[PDB]
Amino acid sequence: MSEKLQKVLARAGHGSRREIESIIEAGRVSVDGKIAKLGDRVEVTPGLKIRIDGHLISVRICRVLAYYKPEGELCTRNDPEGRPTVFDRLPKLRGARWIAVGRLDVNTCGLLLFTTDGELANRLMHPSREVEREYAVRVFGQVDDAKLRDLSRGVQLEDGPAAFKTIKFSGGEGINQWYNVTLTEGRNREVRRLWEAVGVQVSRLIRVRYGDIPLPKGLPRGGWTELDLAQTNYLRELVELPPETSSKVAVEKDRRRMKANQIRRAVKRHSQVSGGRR
RNA sequence: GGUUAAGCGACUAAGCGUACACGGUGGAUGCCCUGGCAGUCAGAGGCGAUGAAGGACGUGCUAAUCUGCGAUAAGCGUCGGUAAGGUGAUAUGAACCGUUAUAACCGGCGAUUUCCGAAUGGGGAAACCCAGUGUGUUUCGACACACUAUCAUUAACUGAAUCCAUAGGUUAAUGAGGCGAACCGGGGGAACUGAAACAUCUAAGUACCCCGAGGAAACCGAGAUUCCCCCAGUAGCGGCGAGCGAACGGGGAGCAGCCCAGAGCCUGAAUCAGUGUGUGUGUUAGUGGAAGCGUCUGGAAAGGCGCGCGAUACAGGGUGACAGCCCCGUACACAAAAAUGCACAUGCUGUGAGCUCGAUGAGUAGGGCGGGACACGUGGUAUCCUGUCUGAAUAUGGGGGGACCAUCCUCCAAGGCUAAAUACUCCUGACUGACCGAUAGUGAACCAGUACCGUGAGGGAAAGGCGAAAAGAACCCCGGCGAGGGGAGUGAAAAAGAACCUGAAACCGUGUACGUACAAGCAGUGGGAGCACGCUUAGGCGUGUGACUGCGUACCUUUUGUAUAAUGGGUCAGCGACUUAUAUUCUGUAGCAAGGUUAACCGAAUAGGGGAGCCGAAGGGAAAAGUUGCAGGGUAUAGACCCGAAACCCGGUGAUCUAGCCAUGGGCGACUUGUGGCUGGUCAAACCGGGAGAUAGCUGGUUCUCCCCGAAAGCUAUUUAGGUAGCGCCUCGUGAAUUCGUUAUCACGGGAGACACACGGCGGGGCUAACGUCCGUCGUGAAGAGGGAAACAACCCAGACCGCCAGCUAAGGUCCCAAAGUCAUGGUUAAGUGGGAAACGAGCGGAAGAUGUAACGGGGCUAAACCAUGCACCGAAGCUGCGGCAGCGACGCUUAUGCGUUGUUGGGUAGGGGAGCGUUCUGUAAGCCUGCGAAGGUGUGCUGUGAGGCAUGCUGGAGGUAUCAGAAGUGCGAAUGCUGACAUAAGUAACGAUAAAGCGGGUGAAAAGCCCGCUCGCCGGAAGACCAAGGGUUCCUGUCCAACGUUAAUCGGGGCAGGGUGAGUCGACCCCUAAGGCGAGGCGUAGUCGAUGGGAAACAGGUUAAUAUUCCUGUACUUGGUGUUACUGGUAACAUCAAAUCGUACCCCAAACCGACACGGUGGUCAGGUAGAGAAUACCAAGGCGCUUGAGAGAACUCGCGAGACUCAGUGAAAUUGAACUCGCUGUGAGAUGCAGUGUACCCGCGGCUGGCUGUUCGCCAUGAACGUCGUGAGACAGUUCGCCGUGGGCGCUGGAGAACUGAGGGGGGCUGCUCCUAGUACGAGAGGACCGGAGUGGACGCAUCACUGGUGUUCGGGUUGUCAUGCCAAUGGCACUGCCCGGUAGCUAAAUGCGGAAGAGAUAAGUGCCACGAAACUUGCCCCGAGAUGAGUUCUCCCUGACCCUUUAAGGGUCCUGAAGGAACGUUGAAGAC
């Protein structure tokens, strides 16, 4: 089948779409010898020979991990001011990369998923799937049980009547409380904009459970967890795509707990690494 | 001798790993095969309206299949050869026939030779249904036989528009509308590979397909034709790119050259053919046919020894082991009732010669008007075909002689024919081979054009190793009247017993010996100790096992690196990606010496004979004295080192199913059903076969072994780009001069690959401002062993051929780990300096920073460090010594290597050069070996520097091999390779589209679940039954339990046997009619056909073990013929006779059928009784029957004491993973489970591994700049936050068991607040105001809490609508969630009462004095835990008298006898309470 030229050089370990167009316009990488034109499409077949600016790159398994993004980081790559991001701890791949799913702010933590294919990263964001996820809200201010039922109905926000679904109580008698709000529409930052109407200011938003992936009880900040085969096959057939039978994860169920402990050690290590990069 | 203490020290494995012997699942290899591919010497190329090829049933004395056969049904008549046997085979028995000439089998000549398929009477579904017309007939009611869909030709007869002719119809005869290969011809017609680019071109008048025919097709000469052998990869043609592509002569004759235009004198002539008979010679079925007697070994003789016959015949195979002569086949000698072919007697019909007299081919050529095909668009344009309208000549016109004009001869237009060889191999017989032997060869060696799958078509698996002869287990024992196994018997052999000759690797077990429960994470070899079965007249000699130590960052592919969180393979066995054919060029080998070579054809078939070509023989000279094959080594081209491409084109399936529109027939209003027509940008040009075993140069992959040697990094010229000329140094061969003591240098020939650089010292280059960028060889971090810096291939050191318990260096170093001065002489001796860097100030503090120490690889080090000088040891595979300096290359002594020495020595991909084996087939080789035991497989030993070969033993019992050569499907570790046989994951997960289990009895060796019986409630106008499809014996009965079924399954929906379902009034066939079709002429009429309505009848009951409305019995109605009566052939009454075929059960609303879990779709018919307006609701009635399987316990969540989930008998999985004896942290190199160093482990499990936190946006505590969608730079979509720490069984701590203590190390016992008195205070002239110590009152539950004060509370006070119990009611109790619950005692749970963490004492940092003080983290000591703490203690009561032999006489073991204290035990036990 025929595909776009800017898409083949996207997941191969180069750039995205606008960055690839800035390279083919100067006369660097070319297909079949002649200089290709922007906006065309060719048939990708395992047999072509191209050189990325005079460098032979062999371009021909999907891996999805769960990184949790603490405070003081960015979900992008380049930054005009030079703030640290999240693409500084991902391992290197041979002819592959990682594609983030979603977008968060600085004061909004969450468990992001980094996939390899660009098609699956655009299905979970579309409202056609509607996946329910769990969040942990740590309120701090004047809040009672009378305002918990008013925000569950139609409340005017600024663009659309944003509301919640189910609000429970799981302890919280000291200085803060636990208002586990369940959401399923997605959007981008739809919890802080609803609690600022009262004394609540939303100090930190931490994501707990996403869809049906079991959260490992004992995972500190600064570190990614690669999902096994039994976990990546759930979100694959959830949309349209058939499940893949080829992977890399075997058993290592005790080797995996070794992972847990040594990795808590190495998250301490990566905090040290961020300090050093400072 | 007895007791006590200390050190060393036999004995605990339910497992895992290793070796020998003994089995099984699995059936490889060797060997064996009436079956093939491919050629030659004779032949054959058929069958085709008296019924084909390919294909269901029926047929034997018999239950069935294939071949064959057709109620005259593997048999019969006539005519021939052998008569001591047969009724085909798989595959035996039972039943018959033949014996002084009626058996069977083979060949020839006749009769006979279904429905259906080209099928002709009309439809049609290849085996469903009806025959139309005309005779005879012991059967006016029954059968058989014969003739007729067409077109064309000949003859006879008849006949319209339209007087003649012509169309149509009838009869007879001849001819044939059939199917499956190769090759040839005619009419049409493709894609892909390399094309510098492009509709130029090659591939390619091709593959495939249609019709028809044939047996094969179509300036020196000379006028049947074609093919093969030559001229010839030629003379020509093309952007003269790759390609395509002729003739004469000659070398070879396996050719044979006819008839008509013919009058006349003369015919059954000469040369020949067709149709009969007779003789002679052949082909196609048969018979006779010579030649080994015996003995030893062995159960058995085809081979051995001695003596012979035979040999025109030993071509091959079978006959108990390897066969001339024991059989079946070959020389020689004979037969003709039928048919056919090649020379010859006679006969009938025959297109017909010689001599004489004549002739040598008119609608043609050329020209004019209007088109197309010949490469050429109507060109400068030749040649080929010429409709309609026209039109010449016969040396006064035309062509040819290797084509200007001219001359002479031949030729100058419509005729009719021409064999064999050569092409082609689907069928028969004989013969042949350096082809193969069940993953080979063909899809297929047997029941392979198979089981199975799909709507049809296309395409498409596995499976014999039966034995010489079936001698294929009588009887007895166990068990279930089985399966399986053990004895006996038979046989040479029984681990070959219906998986059946020999039985490997891998996987899975038993017995013996060794190691492991304190061991170091893909650890193997070596060194060393202990122990066992055979060293052995002391000899730790060898193998397996082998605690502990030392050395070493596994292996392959892919790479600038592979020790990597970057990627690939589960293993074993079998199989697997030829360097061939056809040109040219180059090299090596060998025969006449100035004839080196022939191909095809021919030949006593490789020699002889034959020179028309290719390669050469006139050099010197710019120009005007050797070659052909085979083999080996390269390039290009039919596929050519290419596993599955994708896309496009061509040849057979494209309105069938779903969803619509116009015209609708019936049954009861946008209903439903059946048929037909119209509409192809997903059934809208899917798949398979042919092209095509095509094609993407890279990606995966150039495969077994072996000796020597061996090109590159960021580059140069510099265009036009993933490329053309070209690279010093280096290789093989040749040439080779002191050129730069075996050619290191120059030239020539052959083979024809890569390309991001980075750091440090010295020397150079933007503001040496940036520790960057830009340059050179060996050389630490990435195509060079090992050693050293803790480890390795971008500065250190070294050219590593092989053996050993040898000695001596350099770099790095010398305290221990771990072999290397605890050295000597001068300095240094309190900043953890020795364990980084800049600038500023005067060898110190030295951004002097958390590499388990408040920054060396480890423990340390206050000099045990560093610099300089002098003196030792240790230091690889270098130098040296010994042995062949194994192997290769020279000189000096030597003509086919016995050298006395020295030097280069295993870095490497691609490529190139010299010396290589094993296995299989043939000549060598009918020889030799060959039952005192072959080959292969399976062990050990010996030999060899190469892959190996030779011998012997066990198993096995039938044909095998070496030397001198040559020809290939040729040595296997991976391509997710393909086939077959097998693990871990795991004896675990799972028990599902949801009515409910349990109790009793009977059968059986075994009954949780199957069968049978009783009561209430889940199913129940449908989870029911009866019709129409699909299926065509799944429904009844009996026996059996291997396979089939999600467990069991004595049941059954499984197999076998028995048992097929009564039809003129059960359903309607045939025929007629409507819509919709077909319809000879013409381009829909006349007809032929086509129904769920109209079309004679029966509504009901009884009788089955299984299926009925039918037979028996009772009653009713109608349509023909015949006989009688009545009325005038028809009608009525009575009686008698006849009336075909097909379908038929179970299933039919989800079980028996179609998607594996009714993870749904599913036409149509019947709405009973009571109540109600109706089809809701009410009596959930009757009938069919009541999830496909159990027992305890009964969280959170969910549904309403129950129903699920989790843990358990039995049965019973997949994905992933190269393989396991699954150890942290720091550090190194782009996030280390596996290397090195330190701390810590008996095996199998479960629970821990950013709310414990923050008084309110900020701080603390570490268990239009992006990331993705697609889009022909066209922009939108939506979318952007902008093993360790702990807890349980079975064990151990020195034979063993039940307690109480001492308590190493860590989280835990050291965490918080207010008031009053001391105290308007110490110090101070005032104000503000102490510190320490003591008491009391608050948070958090530190263990709690029952006298009193609360709450909760399924066995007791105490009620209540209805119902139930005590006989009924009341008075008392219990059930529908604990029906709503109203109160309380004891045990448990708590917001209140008592006690209780800030101590007493000792030791620190910071801070404060001149030893004295010293905090919430540390320590005897105030809660609590703890001896798996391997370093492992003491006391204390106890527990603790059975013996005889063998032997190497000792920490020993076995048999007979015995079973203690304590612990362990689960039918005699639930106020103990989720588990």
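By Swiss-Prot numbering, chain A shows 1-60, 66-283, in order.
In case you wondered, yes, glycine gets a Cβ from its N, Cα and C as well.
In three-state terms derived from DSSP, A:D110 (mutagenesis position) belongs to neither a helical nor a strand segment and is classed as coil. There are 13 other Cβ atoms within 10 Å of the Cβ belonging to A:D110 (mutagenesis position). Per Swiss-Prot, active site, nucleophile is recorded for A:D110.
For the mutagenesis result A:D110 to N or T, the note given in Swiss-Prot is Loss of activity.
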